[PDB]
Amino acid sequence: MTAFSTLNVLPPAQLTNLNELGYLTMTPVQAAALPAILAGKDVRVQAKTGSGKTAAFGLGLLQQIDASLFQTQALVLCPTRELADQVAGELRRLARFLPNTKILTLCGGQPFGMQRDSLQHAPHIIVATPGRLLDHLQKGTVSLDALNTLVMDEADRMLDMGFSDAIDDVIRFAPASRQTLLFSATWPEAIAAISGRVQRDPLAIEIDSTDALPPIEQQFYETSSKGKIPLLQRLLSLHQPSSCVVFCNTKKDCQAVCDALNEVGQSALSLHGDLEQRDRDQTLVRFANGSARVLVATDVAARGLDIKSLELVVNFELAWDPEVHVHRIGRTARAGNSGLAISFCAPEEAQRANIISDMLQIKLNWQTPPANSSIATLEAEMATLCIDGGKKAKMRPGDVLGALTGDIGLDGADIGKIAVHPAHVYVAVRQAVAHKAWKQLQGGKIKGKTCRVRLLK
Amino acid sequence: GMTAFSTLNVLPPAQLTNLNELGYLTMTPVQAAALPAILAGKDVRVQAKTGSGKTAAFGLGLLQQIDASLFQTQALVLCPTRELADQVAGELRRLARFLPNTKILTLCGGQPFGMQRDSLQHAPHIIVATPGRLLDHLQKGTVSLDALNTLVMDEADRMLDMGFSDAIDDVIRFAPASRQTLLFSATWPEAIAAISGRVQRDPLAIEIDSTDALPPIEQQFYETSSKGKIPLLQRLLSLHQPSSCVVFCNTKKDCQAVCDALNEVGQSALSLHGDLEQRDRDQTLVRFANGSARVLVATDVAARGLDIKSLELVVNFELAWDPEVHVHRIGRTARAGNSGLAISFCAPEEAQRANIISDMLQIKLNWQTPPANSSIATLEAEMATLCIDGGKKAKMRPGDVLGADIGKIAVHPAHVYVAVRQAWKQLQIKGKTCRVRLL
RNA sequence: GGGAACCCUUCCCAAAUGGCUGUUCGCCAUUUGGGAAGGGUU
RNA sequence: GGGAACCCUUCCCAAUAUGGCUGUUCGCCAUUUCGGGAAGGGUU
Ligand SMILES: Nc1ncnc2c1ncn2[C@@H]1O[C@H](COP(=O)(O)OP(=O)(O)O)[C@@H](O)[C@H]1O
Ligand SMILES: Nc1ncnc2c1ncn2[C@@H]1O[C@H](COP(=O)(O)OP(=O)(O)O)[C@@H](O)[C@H]1O
Ligand code: BEF
Ligand code: BEF
Ligand SMILES: [Mg+2]
Ligand SMILES: [Mg+2]
């Protein structure tokens, strides 16, 4: 039985679901905030990165859901589309105990009409970005009149000056009689001091201080701005990370670093706001399932993204905000693992490095690189097939896996992550078998129907 | 005397060629008389006998005022039955071939409301509808008559009866006050004629034929008891051996009972009444029209408007309550210049109905003696109907589906019906393969 | 700077809504989905 | 009477309409239907 039983609130169906999902022990933040959340209290939570906040507020809000009432009862706000999709997926996993629970995500990039159509049957839980959610609110396709609880993940980001007007506009559509949860790994005392405007007598649950990170080893390298790309290529060759995320402060630098890494054959994809949304989603899929070694991103990937066993984070340029520095490195060392975060520091970034040293109360570990080091190739172990259909075509992972193991004649150990999206299914297969799987699935059949299959770039 | 459509001096050469292609060689009397005033924009109330071209008479008039570039509703036509609405729409489509990209939509019950709502996003130029579903669409804002030029009521004496009065009034409140209004019918009791002027604006009354001037229909009456009508009917069918026949009854119960009594004696008979599924009604009409059945037993849902080509025989199993309904029934035969036969049964209690018919038509009844009472003869259907899934939404023009072993081809919105000689397994078209059912 | 939204064009591809000759395998027309590329919004 | 429209219930069949469900497939459920039948009730 799972430790969650000590809460003495969750139904046995949810306890069994947690046991099946492997949630055998409550993380500190779950143990600390779930009583108060299930009691209906407003909370502002500060726990370290990759320590279970999603389940912390998800179990809480799921406990107060009436599946028979097809109106929206829970609303979760995220700062980026990929993070919205991610926490929506985790909530759907946590909601298996309660059958026929509709969890819908509302972000830009998707066409507005398909979402308007899916909203005719109101979803129980909405996970959303502020722009598209406010668009749907002003046009009367979403009602918050039945809203029990409103969650703001990355709440210090949702309450900054950028999102402030959009948030104030959204809350105007929400009841005053609502539970309001705020979760983050960082709380600048400014955003913390103003956060009371959206809550009603909240409990401050600050279990992890600002300097209490997960087991992340940090290393800093002095370098001129011009030497950074050579140094990055040499360091990637030295470390040989199974996966790595490189962060830049601008999309121009992001794409430039991606291209410079690819010209030396270090398998790299780029993720920033100028990409189309299909490209953003597919890029994240491919990096997560092993179809690329390095992901180069702007701060659109700094927060919340849960990439499993990510081995390395590199700060090409230190982030403007030390809070964002903490979130970047937090992409590694999640769910109890360790990680490494290398950071470059040019003379213009001295102030950023000093503020990081002060905030984390650590003496920075400056590494000198080897005198000479060659540049090595980094090839991806996997490649991603994109099958047309998704949840709209009722494709569950068992169908793709059984078709791959049987009819097409592929080994069960040559297929990695299966990610079922609303309109497509992404499969990871080893690079040797990729073209074979593509050609045979072309004229093959999954779940009886014949489908369209693309090999992603 | 003959008059060509060019004598109207209004119709474009495209429309003149279209009429010549469709076999409208010379105008009928109702066309020659009503079309000048209709094209001049006058409201008209028109009488003309059955099977004399009233449909084309008002259709050409309203098509002359359509602007195909403006994709709003500009012409509305109301019908008493769904099958008649479909038929009038089809004739209007054939007449509208001179005008490319002309949307004529039919709004009737039985068909789902959602597909019609979707089709209404691109507003049609012409709507042919029954008042129920049309009013349902109007009140729900899916149809707008703001740009309406012409409103037409076929079978207007029925459209203005007490049953349809309120629905019609409801529909008119959505239409513009400045509109052209055309009322057409084969019959006009002077009471309903007097009340009809409320929907019109200075109408012109054109009574082409006096009430007793019918098409060349031979009328024969038979005395019979109530029971025994079915035996006498079976015997008359065995005697005359009609290629196509229509049997009218006053009740759906009698209709279905007569239909099944005809079927159990081996006489191919279909039924048509309001208690049927709408797909069933449409398929029944298609099968009876293309020759897949010899006899059609129907209620007064088939009394008005329907144009079955070269229908050979009509019988009144029971005389209609109203003589106006009687003339509409027999009018199903002897259409477009053909002759016909109309046999009527007369029980003791319907004798006064027979007498009122005699007075209205100013004809003395020709009573006939019963022929014989032996050997119920067979009446096999010459054709059989197959249903292809596809229709107009699958872009199936008749030529695609397409010798002389196949009769009529009926291209519907969702299906295509074809009559073959007395195909399925070999078909089970236009590149794509399709589902085929045997009716 | 980085996210989070949108409007204005202007051409492709595909599909909703119709039109087109009783010897098929297609051609139009309007609309809306992305595929773009052009400018503008917070 | 006969048409032209519904509304209640209450069971079928159907709908990638809207969702839910085991990582060795070809399926199983839920709601809605401005989708079709049945079987009683009513209404215009
Ligand atoms: N109780 C638990 N036991 C084991 N794993 C857990 C537990 N709770 C969460 N996880 C997993 O650990 C990771 C933490 O993800 P996340 O919820 O995003 O942490 P955070 O939002 O605080 O950064 C996820 O993969 C989550 O599924
Ligand atoms: N001018 C014409 N020449 C030849 N046939 C015609 C002409 N006008 C109509 N018809 C045909 O004669 C029949 C009359 O159908 P219809 O117009 O509905 O008669 P009704 O006057 O009773 O409404 C139909 O087959 C129609 O196509
Ligand atoms: F704090 Be986590 F990475 F959302
Ligand atoms: F008068 Be007809 F038969 F429409
Ligand atoms: Mg998180
Ligand atoms: Mg007529």
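Positions of Cβ are set from backbone N, Cα and C atoms, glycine also.
Annotated features, as they stand in Swiss-Prot:
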- A:34-205: domain 'Helicase ATP-binding' (DOMAIN)
- A:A47, A:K48, A:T49, A:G50, A:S51, A:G52, A:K53, A:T54: ATP binding site (BINDING)
- A:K53 to A: Shows accumulation of partially-assembled 45S particles (MUTAGEN)
- A:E154 to A: Shows accumulation of partially-assembled 45S particles (MUTAGEN)
- A:230-376: domain 'Helicase C-terminal' (DOMAIN)
- A:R331 to A: Shows accumulation of partially-assembled 45S particles. Binds rRNA normally but is severely impaired in ATPase and helicase activities. Overexpression confers a dominant slow growth and cold-sensitive phenotype (MUTAGEN)
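With a cut-off of under 6 Å between the Cβ and any atom of ligand 3, the binding-site residues A:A47, A:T49, A:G50, A:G52, A:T54 reduce to A:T49, A:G50.
Ligand 4 lies within reach of none of the binding-site residues A:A47, A:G52, A:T54, judged by a C-beta closer than 6 angstroms to any of its atoms. Within 10 Å of A:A47 (ATP binding site), judged by CA to CA distance, lie the following mutagenesis positions from the set A:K53, A:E154, A:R331: A:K53. Same-chain neighbours of the ATP site beyond A:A47, A:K48, A:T49, A:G50, A:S51, A:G52, A:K53, A:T54, judged by a C-beta within 8 angstroms of the site's C-beta center, are, in sequence order, A:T27, A:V29, A:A56, A:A185, A:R334. Closeness to ligand 1 is met by A:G52, these being the recorded positions among A:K48, A:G52, A:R331 whose Cβ falls under 6 Å from the molecule. For A:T54 (ATP binding site), the count of additional Cβ atoms within 10 Å of its Cβ stands at 22 [all protein chains shown]. A Cβ distance below 6 Å to any atom of ligand 5 is met, among the recorded positions A:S51, A:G52, A:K53, A:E154, A:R331, by A:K53.
Between A:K48 (ATP binding site) and A:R331 (mutagenesis position), the C-alpha separation comes to 11 Å.
The distance from the Cα of A:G50 (ATP binding site) to the Cα of A:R331 (mutagenesis position) comes to 8 Å.
In terms of Cα distance, the binding-site residues that sit within 10 Å of A:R331 (mutagenesis position) are A:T49, chosen from A:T49, A:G52, A:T54.
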